[PDB]
Amino acid sequence: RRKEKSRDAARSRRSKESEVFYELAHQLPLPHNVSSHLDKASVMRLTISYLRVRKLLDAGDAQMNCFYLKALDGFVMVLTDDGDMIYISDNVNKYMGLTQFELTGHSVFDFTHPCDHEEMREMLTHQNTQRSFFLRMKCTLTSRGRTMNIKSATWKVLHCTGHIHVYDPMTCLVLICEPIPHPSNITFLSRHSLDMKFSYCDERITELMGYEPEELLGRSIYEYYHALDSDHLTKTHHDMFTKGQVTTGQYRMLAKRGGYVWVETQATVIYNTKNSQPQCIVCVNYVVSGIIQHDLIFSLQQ
Amino acid sequence: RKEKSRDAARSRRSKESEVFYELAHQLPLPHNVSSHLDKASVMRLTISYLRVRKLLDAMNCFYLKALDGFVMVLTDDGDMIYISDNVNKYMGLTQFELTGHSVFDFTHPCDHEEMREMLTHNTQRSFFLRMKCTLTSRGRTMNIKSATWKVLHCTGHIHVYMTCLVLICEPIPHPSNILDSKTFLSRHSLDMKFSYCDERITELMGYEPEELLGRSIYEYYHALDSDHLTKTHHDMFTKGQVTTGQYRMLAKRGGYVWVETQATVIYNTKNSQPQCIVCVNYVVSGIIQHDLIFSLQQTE
Amino acid sequence: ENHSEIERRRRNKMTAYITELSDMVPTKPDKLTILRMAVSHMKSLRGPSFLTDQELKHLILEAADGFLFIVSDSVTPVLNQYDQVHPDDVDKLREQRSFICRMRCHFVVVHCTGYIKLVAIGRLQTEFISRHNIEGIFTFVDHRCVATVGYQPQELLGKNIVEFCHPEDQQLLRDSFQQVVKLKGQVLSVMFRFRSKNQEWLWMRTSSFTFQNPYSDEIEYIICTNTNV
Amino acid sequence: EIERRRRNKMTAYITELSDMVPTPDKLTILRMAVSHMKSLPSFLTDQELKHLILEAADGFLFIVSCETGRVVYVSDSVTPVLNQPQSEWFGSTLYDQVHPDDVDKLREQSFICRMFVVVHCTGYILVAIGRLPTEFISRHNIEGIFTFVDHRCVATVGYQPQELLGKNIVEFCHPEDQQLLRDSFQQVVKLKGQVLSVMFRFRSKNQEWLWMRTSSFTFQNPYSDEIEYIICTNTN
DNA sequence: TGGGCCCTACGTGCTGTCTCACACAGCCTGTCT
DNA sequence: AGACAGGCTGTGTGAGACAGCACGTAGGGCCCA
């Protein structure tokens with residue numbers, strides 16, 4: 001008789017469990033139609049993430065605030081030492097493709113390129129707290145805006161800026177990942193070879209600094225960078241080779257008849273779709289200042 | 001006309017499918033597998049077979065079983081043209097599921113660059129490769145959707161005939177899922193300093209495990225083998241498990257002992273962050289040139 | 001073994017999450033009690049988005065030092081505060097969405113991003129260095145050399161450093177340059193005599209290492225930093 | 001697009017089989033392939049797999065009984081590696097064919113032994129396969145005290161190692177050049193891993209100055225980046 | 001020192017999805033008049 | 001040289017097999033007596 005009594009008792013708990021989970025599923029601040037279809041594991045994950053975020057926020061001490069999300073050109077992430085996106089802004093789908101309820105609580109080492117795990121671990125570990133590095137995030141959004149199945153998703157490069165928070169010790173890193181706009185799907189433009197010699201320059205270069213583009217083709221640019229930004233740009237070029245889309249810092253570009261101009265480079269590599277290997281490196285440069293200290297000559301070419 | 005064109009399409013598929021059906025029969029495969037193979041798989045198997053035959057023409061059975069690894073063949077392009085049938089014992093992926101596929105489809109994305117450098121053409125090779133594994137700790141199989149990674153110690157020579165690389169991939173045993181008199185175990189922290197040692201260390205070199213805790217290991221390494229050991233430890237950090245080549249590590253009263261280390265990073269089941277490093281240091285030789293002193297530690 | 005393992009994986013997936021929630025809430029109990037106490041905590045905290053606008057702006061200004069301008073109070077802690085931008089950038093501002101320019105803080109650069117509805121936010125982002133070719137001909141000279149040796153940068157370009165050095169040390173300088181080229185990027189420090197504009201000999205140290213292309217490893221030039229001691 | 005990539009793969013496979021046949025329409029190309037198959041269940045035979053194993057690693061096959069340790073049979077592949085013949089191995093044991101120190105090590109036994117050249121032996125229970133001074137190195141700390149010198153320094157500068165340990169290089173350096181060595185050490189400390197070269201004068205055991213050029217770079221910890229020591233290559 | 005209550009691991013049912021081939025319509029080519 | 005039949009190619013549809021989610025069932029301890 002012992003076998004049949006246990007089944008009724010065992011079935012009793014499961015019935016009580018479902019209503020408790022349904023109550024917990026409904027307690028999550030989500031639309032009612034979403035909580036109904038949510039399975040148990042997702043309810044657990046979202047509840048844990050929400051509780052962690054609430055614990056962090058309560059340890060930290062009007063219509064203009066709502067405009068931040070659409071104005072800011074990125075989506076806010078929050079990462080702990082574990083590697084869990086305990087909070088993602090609801091506009092992640094617009095830039096990254098994936099949807100908030102799918103991502104929140106998952107491991108950040110899963111939804112990024114496997115070759116950025118080491119950089120993620122180094123940046124997450126913990127004395128300056130500023131962080132600025134490039135992270136390749138899985139993207140399910142096609143170029144035409146169609147949402148496409150995750151099992152064949154492609155990688156996307158994001159420029160991450162944020163701080164490490166030690167909140168009473170448990171540590172969270174608050175990242176703002178921004179997308180790098182591809183130059184074919186959008187100050188002067190340009191284009192370079194795979195081993196970084198000039199191969200094309202926009203005619204706007206003539207007015208800014210006096211350089212004639214026909215002279216620039218065939219010459220490596222490393223003779224034009226100021227000597228004080230050689231290692232910075234070398235690290236940026238290593239990022240270019242390793243990932244594909246990078247952004248430079250403020251560095252000096254030498255003019256023709258004297259001085260230098262401060263420019264910022266948003267350079268993206270382009271792959272030949274026929275054979276899937278790099279062919280050319282496309283750069284977009286942002287000039288932000290005129291010629292400074294033109295009265296002196298700094299280079300042999302100048 | 002159009003109906004005849006439609007009938008011609010059905011007619012051409014009948015001969016298209018019949019040749020595929022009989023082509024699989026000639027391949028030296030089990031009949032229960034050959035009849036169930038689709039067109040892409042049978043074409044890949046035939047191409048790979050023919051490539052192996054072209055390579056070959058241009059007590060015996062115990063050779064495979066004695067090895068603790070599986071012989072692996074790669075072309076200049078990365079075709080997995082031949083795998084010994086004992087692959088299912090280690091990775092769980094059967095030979096028919098692997099033969100002909102590109103090696104870049106069954107390798108961690110960060111080992112592709114090392115693959116390209118090692119395949120490009122001394123002829124000796126020695127590198128660590130993260131190949132997909134479908135075995136749990138209990139020996140269960142699992143589909144690709146949840147396959148885990150395993151590091152394989154790959155050794156082989158590139159030969160030029162068409163050029164292919166013949167590899168022998170071996171697993172690195174997990175020290176937690178395995179130690180005679182000449183071999184001991186030790187555990188280090190993340191910053192590679194001694195944190196625990198086996199009781200067999202004292203008779204080998206004279207070290208007392210009491211003061212070892214907290215001291216970095218890099219002091220005990222010989223100065224000549226610092227760069228090779230640094231590269232191998234960096235490989236340990238990147239890939240998870242390495243088998244360091246022979247190096248010299250100093251004793252207490254003098255001399256040196258050749259020691260090969262199979263380091264193994266340990267991850268917590270809760271955080272997926274590194275916790276500690278376990279190294280099974282194999283001492284092969286005793287102390288040589290005891291009367292000589294080498295470092296400040298040896299002076300004390 | 002495919003289905004059984006998934007159930008084992010899912011149960012461990014659920015079991016670990018059960019343990020994590022209990023630790024998360026201050027208030028080991030049984031599973032049903034854990035979920036009931038969690039539901040009680042949610043009911044306490046329920047008074048449809050995960051975070052409010054205030055919390056979101058707190059996160060934004062903690063992650064990046066930004067302020068909202070169409071202004072917000074966060075301008076003072078960072079900026080210490082067409083007319084507010086650089087006079088030469090007024091043309092760029094008129095035509096301007098994303099733009100990088102300089103605003104009043106001595107000028108500081110401000111990175112602004114936004115969309116036209118214009119709403120946008122502003123987020124904050126004794127030695128001389130010289131270049132020589134493979135044989136040592138001056139290619140680039142920095143302003144810091146005027147206080148180092150007194151020579152203007154123009155008078156140094158096009159002339160080899162060895163000619164600028166003492167005749168006795170010219171063989172050692174040539175050997176060191178050959179060594180620098182051969183080592184492929186290993187810095188070398190060499191003590192030698194540098195002549196000034198007044199012909200006075202000063203002891204100088206040279207740190208010259210070859211600069212290779214990040215992709216092709218081609219020797220572009222040698223970076224030479226010199227310290228006077 | 002998924003269907004498109006299948007036919008692209010299929011056409012590439014069709015193209016691939018076109019080249020490899022010793023001797024058009026897809027049906028006829030498959031017919032030629034299967035005709036060659038008829039002219040031409042494992043992909044390799046025993047001898048082919050043995051040849052692949054021999055090519056992959058410079059190893060040999062040997063079997064020794066565990067009861068007595070006597071050698072039963074060895075392969076012909078031992079000679080190209082160990083430069084030893086089969087006749088000497090036949091009629092003997094394994095104990096006398098290995099290093100005396102490892103005689104007891106193999107008694108307990110996947111093990112490592114030297115026969116000297118290290119031989120990596122792998123097998124199961126016995127079937128097994130056997131698989132194969134003008135400058136001195138030195139160490140320093142941040143302040144520059146000698147923490148390690150290899151025995152090669154005897155051939156380079158004439159000093160035994162005991163006479164260099166504990167004494168800083170600056171104190172061992174010439175008083176005229178004391179500042180330069182300190183500057184170089186500070187330089188390599190702040191460079192964080194960049195190899196640097198400096199030429200100075202070294203006082204040998206017989207107290208005469210001699211030219212010396214070193215290559216120093218700080219050993220940073222691969223994980224915590226803490227400076228462990230400095231490796232110097234002193235080239236004479 | 002007496003067996004009941006209750007907690008937890010496993011096989012099974014149902015559902016949604018994956019990958020393979022089948023078939024049709026359109027484009028390029030050899031051949032006949 | 002233009003038209004006809006045949007070969008080669010691009011896209012949508014159908015089905016056996018498999019992965020996910022969840023529940024019924026029995027196997028171990030839990031504190032008590």
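Residue numbering: from 1, along the chain as shown.
Just so you know, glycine gets a Cβ as well, placed from its N, Cα and C.
As a published mutagenesis entry, D:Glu3 to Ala (Swiss-Prot position 98) appears in Swiss-Prot alongside the note: Severely diminishes DNA interaction. Among the mutagenesis entries in Swiss-Prot is D:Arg4 to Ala (Swiss-Prot position 99), noted as: Diminishes DNA interaction. Here Swiss-Prot notes a mutagenesis experiment, D:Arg6 to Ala (Swiss-Prot position 101), with the remark: Severely diminishes DNA interaction. Record note (Swiss-Prot), mutagenesis D:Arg7 to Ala (Swiss-Prot position 102): Severely diminishes DNA interaction. The unchanged residue is displayed.
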Near-B candidates in D:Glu3, D:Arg4, D:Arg7, the mutagenesis positions, by Cβ under 8 Å: none
Anchor-to-anchor distance, in angstrom and between Cα atoms, for D:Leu132 and D:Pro133 with 16 residues unmodelled between: 27
Other CB atoms, at most 10 A from the CB of D:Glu3 (mutagenesis position): 7
Unmodelled stretch of 7 residues - C-alpha distance in Å from D:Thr23 to D:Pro24: 12
Proximal but sequence-remote residues of the same chain as D:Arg4 (mutagenesis position) (Cβ under 8 Å, at least 6 apart): none
Distance bridged by 37 unmodelled residues (Cα of D:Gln109 to Cα of D:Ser110, Å): 8
Flanking Cα pair D:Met115 / D:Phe116, between which 35 residues have no modelled coordinates, distance in Å: 5
Cβ neighbour count within 10 Å of D:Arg7 (mutagenesis position): 10
Distance bridged by 24 unmodelled residues (Cα of D:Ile125 to Cα of D:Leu126, Å): 5
Anchor-to-anchor distance, in angstrom and between Cα atoms, for D:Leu40 and D:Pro41 with 13 residues unmodelled between: 14
Residues satisfying Cβ distance under 8 Å from D:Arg6 (mutagenesis position), sequence separation of at least 6: none
